[PDB]
Structures are given as structure tokens and as C-alpha cells.
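Asker: Before we start, here is the structure in question, set down as C-alpha cells.
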Amino acid sequence: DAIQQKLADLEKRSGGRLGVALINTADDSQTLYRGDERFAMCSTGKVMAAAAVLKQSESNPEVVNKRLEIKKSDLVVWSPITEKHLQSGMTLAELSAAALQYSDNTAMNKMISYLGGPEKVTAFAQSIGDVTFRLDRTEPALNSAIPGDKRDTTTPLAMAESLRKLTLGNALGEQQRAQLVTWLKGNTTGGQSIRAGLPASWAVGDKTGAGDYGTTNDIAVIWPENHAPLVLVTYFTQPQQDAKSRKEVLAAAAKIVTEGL
């Protein structure tokens, strides 16, 4: 296709490795590029953690409003929300919101710890039929994004299929599904990534991720005004450890794959 060639050309120009999975829920068609190759998820992994917490909340009434203490020693880099709540503490819902909307790293760690560790997030992914996702480490260690390292990786297609199940399908109960969508729609960090490549009439809920090796990621659910939803994952990584983020690559990739409507 011209789409396959244009993505290959975007990839070559950018000096990295690009991974794309678009799922069109109108007809279930997929548009894939390196769709079955592993990429470091970085903070896009926060979506799976939040969904695991939401799932536990379906049967356990001491989850979403359970208050957790935030110790000064808990704080890691990129924690703009949790760093302001040392005295107040935060609920698991508030931590989930902070992780998703502000990419708060300490919030993610608290969620991982509450669930029982990184393996428990993998276990949640397994429970929804995602046999690819793996979470191995905590924040910020999981952002190393070393080429060839399988730690804290998934494939663009696996992540798209899972994001679909979680936001549009049957992985969560209606109340929880709706909550996750609301959180994603309120993301504060996604303006220059997938959303930048899409029409203004398409509503977006997304989660970005950034890591070492110039790793620049975004996953989105997309709601057109007059068409059925789309699910889009754009992953990008580079050969040099110190490479700068390239959000414009994700916007350009989103544009290529959605251009035909």
C-alpha cells in the first residue's frame, strides 16, 4: 500500500524504529506497521496499571477511595501531583488519575505496590487475553528502553487490542470502563503527539510515554463526531541512548494511517 510505503519512509527519515497499530471499530480492519515487534512502553504502561486497579474495585469496595500515605522517600522523578500530597495522602482513584493525566511516576509506583508488584500488572493483562504485555520494573527504571531488551515491552498490535478491550470492550464493567475513558480524555500531556495528527472533530483520550533512546510513545482511543471509534498506538524509538523525543513523528504517523478517514 501507499500507507505501508509512507510509514516506511517516515521511519527511514526519522532515523529510528516506528511501530503502529490502528484498529477501526467500524469494520474491525487493522493498519499495522511492525505491529508484532516489541517496543518499550514507558508511561503508556500506566494505562494497564490503572485498569488493573479499576478491575479489583469491581468486587472489592475498599479500592477506589482507599487512602494511601505518600512518604517523602516514596517520591521519584516526574511526580508533579504526588509531591504535593505528602500531608493529605491520596486515594487509589486520585493516584490512578495522576498517573494517567500527569504521568505521575510516584503515583504509578503506589499503584504497582498496592496491586502486589510489576508481575501483578502482567497478570491483569494476561487475564484480559493480552499474552504480550510485560511489566518488569518500577518507575523510573522501566524507561531504560534499551534496544533488544524485552523488559517492560509490548507490541503495537497487542497494546491496541488491549486498549480496545479496556475502553470499548468487555474487560471492565461499564462503570469502570467509563471511568478509564474519562481519565484518558482528561490527559494533560498529549497535545503534541497523536492528537496533533488528527482532525479537530475527533475527540481523543490518550496516554503518552517517553523514555531513554529517544523513546516517544502514544496510545489513543479516538471518537469521531460522525463515525465509529478508532484505537491507535504509535511507538517510536531510536538507536542513540541520549536521543531527543520526537513527538512530531507520532503525529505524522497518526496522520498517515487516518488520512483516508
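For chain A, we keep the numbers from Swiss-Prot: what you see runs 31-291, in order.
Looks like X-ray crystallography, 1.9 Å, at least that's what the header says.
A Cβ is built for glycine as well, from the same backbone N, Cα and C atoms used for every other residue.
Below, the features straight out of Swiss-Prot:
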type	residues	note
ACT_SITE	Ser73	active site, acyl-ester intermediate
BINDING	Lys237, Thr238, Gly239	substrate binding site
VARIANT	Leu262 to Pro	In strain: KH66
VARIANT	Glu278 to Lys	In strain: KH66
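Locate each feature and note its surroundings.
Answerer: Look at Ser73 (active site, acyl-ester intermediate): DSSP puts it in a helix.
Residues near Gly239 (substrate binding site) in space but far in sequence (CB under 8 A, at least 6 apart, same chain), listed by position: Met71, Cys72, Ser73, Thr74, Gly75, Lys76, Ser133, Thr245, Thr246, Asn247, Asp248. In the three-state DSSP scheme, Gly239 (substrate binding site) is classed as strand.
The local packing around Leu262 (variant position), expressed as other Cβ atoms within 10 Å of its Cβ over all shown chains, amounts to 28. DSSP assigns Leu262 (variant position) to a strand segment in the three-state reduction.
The number of other CB atoms found within 10 A of the CB of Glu278 (variant position), across every protein chain shown, is 14.
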Asker: Quick check for the class: what is the C-alpha distance, in angstrom and rounded, between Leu262 (variant position) and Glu278 (variant position)?
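Answerer: About 15 Å separates the two Cα atoms.
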Asker: Near the substrate site, what residues other than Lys237, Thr238, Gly239 in the same chain have a C-beta no further than 8 Å from the centroid of the listed C-beta atoms?
Answerer: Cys72, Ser73, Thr74, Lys76, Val77, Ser133, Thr219, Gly220, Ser223, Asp236, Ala240, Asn247, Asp248, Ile249
Asker: Give the distance between the Cα atoms of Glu278 (variant position) and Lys237 (substrate binding site), rounded to the nearest whole Å.
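Answerer: Just about 15 Å between their Cα atoms.
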